[PDB]
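Student: Just dropping this structure here.
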Amino acid sequence: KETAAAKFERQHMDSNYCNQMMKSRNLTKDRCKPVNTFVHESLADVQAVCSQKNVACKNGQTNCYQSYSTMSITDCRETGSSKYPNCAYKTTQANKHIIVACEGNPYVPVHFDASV
């Protein structure tokens, strides 16, 4: 079974596109997930964000970290028309700073908090 670090990688790393990848990574085989972000950078460069700028997470906890640089990301958002089984997504490509929450030893991303 899947750890939180492994779930982060399957759902968000990728070292229309959203419809295809949401299905392949098992996000939409059994439900339609409203939003998801994929990061087009190497896994080790995203893991490196856990020792970069420490910030508060949306929830007020402090194990969040903001990347110094922008990274290539694709945002996938369900259309207002989407309904399981027919999930449908609008694909937006952008270069943004990511914010991830980190836990464990090794201290690795376990949640994608935001892009800015």
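All chain A residue numbers match Swiss-Prot; in order, they span 27-41, 50-150.
The deposited model was determined using X-ray crystallography, 1.6 Å.
Even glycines carry a Cβ here, placed using N, Cα and C.
Sharing the feature lines straight out of Swiss-Prot:
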type     : residues                                     : note
ACT_SITE : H38                                          : active site, proton acceptor
ACT_SITE : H145                                         : active site, proton donor
BINDING  : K33, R36, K67, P68, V69, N70, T71, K92, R111 : substrate binding site
MUTAGEN  : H38 to A                                     : Loss of activity
MUTAGEN  : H145 to A                                    : Loss of activity
Student: In which DSSP state, out of helix, strand and coil, do we find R111 (substrate binding site)?
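Tutor: The residue in question, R111 (substrate binding site), is strand (DSSP, three-state).
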Student: So among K67, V69, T71, all listed as binding-site residues, which is physically nearest to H38 (mutagenesis position)? Use the C-alpha atoms.
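Tutor: Spatially nearest to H38 (mutagenesis position) by Cα position is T71.
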Student: Restricting to the same chain and to sequence separations of six or more, state which residues have a Cβ under 8 Å from that of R111 (substrate binding site).
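Tutor: Looking at Cβ-Cβ distances below 8 Å from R111 (substrate binding site), excluding near sequence neighbours, one finds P68, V69, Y123, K124, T126.
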Student: Tell me, by DSSP, whether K67 (substrate binding site) is helix, strand or coil?
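Tutor: SS state of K67 (substrate binding site) = coil.
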Student: Rounded to a whole number, what is the top Cα to Cα distance in Å among the residues the record ties to substrate, namely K33, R36, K67, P68, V69, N70, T71, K92, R111?
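Tutor: Across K33, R36, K67, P68, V69, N70, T71, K92, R111, the widest Cα separation comes out at 23 Å.
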Student: Round to a whole number and give the Cα-to-Cα distance in Å for the pair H145 (mutagenesis position) and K33 (substrate binding site).
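Tutor: About 9 Å separates the two Cα atoms.
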Student: Looking only at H38, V69, which of these recorded positions has the biggest number of Cβ atoms within 10 Å around its Cβ?
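Tutor: Comparing the recorded positions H38, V69, the most crowded Cβ belongs to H38.
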Student: Give the number of CB atoms, excluding that of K33 (substrate binding site) itself, located within 10 Å of its CB.
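Tutor: Looking across every protein chain shown, the total is 13.
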Student: Report the same-chain neighbours of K67 (substrate binding site): residues 6+ apart in sequence with Cβ closer than 8 Å to its Cβ, ordered by sequence.
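Tutor: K67 (substrate binding site) has long-range Cβ partners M56, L61, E112, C121.
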Student: What count of other C-beta atoms do you get within 10 angstroms of the C-beta of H145 (mutagenesis position), across all chains shown?
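Tutor: The answer is 18.
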Student: With an 8 Å cut-off on Cβ-Cβ distance and a minimum sequence separation of at least 6, pull the same-chain contacts of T71 (substrate binding site), or say none.
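Tutor: In sequence order, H38, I107, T108, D109, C110, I132, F146, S149 meet the Cβ cut-off.
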